[PDB]
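So the structure is just underneath, and the comments pick up after that.
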Amino acid sequence: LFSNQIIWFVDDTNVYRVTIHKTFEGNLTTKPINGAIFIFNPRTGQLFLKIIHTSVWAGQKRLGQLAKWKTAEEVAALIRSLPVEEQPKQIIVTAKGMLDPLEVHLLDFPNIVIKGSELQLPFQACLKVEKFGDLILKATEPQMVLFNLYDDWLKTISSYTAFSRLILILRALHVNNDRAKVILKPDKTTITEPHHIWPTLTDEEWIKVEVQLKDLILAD
Ligand SMILES: [Cl-]
Ligand SMILES: [Cl-]
Ligand SMILES: [Cl-]
């Protein structure tokens, strides 16, 4: 996972999003809201966030199915925009419905291996992190935004350790957002830098946090 080969995880979970409301007449209305594709490099921490504006669905039906195809289209478009040296060698998807769309969209890229995964990597949780949630909510058109999901961690820990830390954060936020946010703020003075995603914590603080997040996930 952290070798010389560029690897991307691709998450389509958040592409097609809706709000459901029961009207005064007793029927359900379903209205799309903006979504996002998450494309993540586990070695470097790079995230490509492709915001999906609701206008893309105009006209269309079976939007949850079409979202798999839209995701594959956008992955291919990103790849086309990158020099060959920056293109991934492997694309890993935790949703099985992404496999066939990606295969058909990436026929011009014979070097790229597509595989499925049973890992729990819930980028959905990022919608709970104000930076991402508000950006996605308020967008008025599609756009791509770059992030570094490991902040400054790699100065002192390995990619393996950083990946493990990130997964514990995402899973804990997914399972119990309120308690995870408390765990991640151990002191009144804990802050997150404006250009960071996650709090600035000491090594001792991260040790305790990681154990607490793991325990939270186990308690579900
Ligand atoms: Cl884009
Ligand atoms: Cl490593
Ligand atoms: Cl989870």
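Following Swiss-Prot, chain A residues are numbered 1771-1990, in order.
Header lists the method as X-ray crystallography, 1.1 Å.
Backbone N, Cα and C define each Cβ position, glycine as well.
Annotation of the mutagenesis experiment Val1788 to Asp in Swiss-Prot: Strongly reduced interaction with RNA. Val1788 (mutagenesis position) counts 15 other C-beta atoms within 10 Å of its own C-beta, drawing on all protein chains shown. DSSP classifies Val1788 (mutagenesis position) as strand under the three-state reduction.
For the mutagenesis experiment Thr1789 to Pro, the note given by Swiss-Prot reads: Strongly reduced interaction with RNA.
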Query = Going along the chain, which residues six or more apart from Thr1789 (mutagenesis position) have their CB under 8 A from its CB?
reply = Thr1800, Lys1801, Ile1803
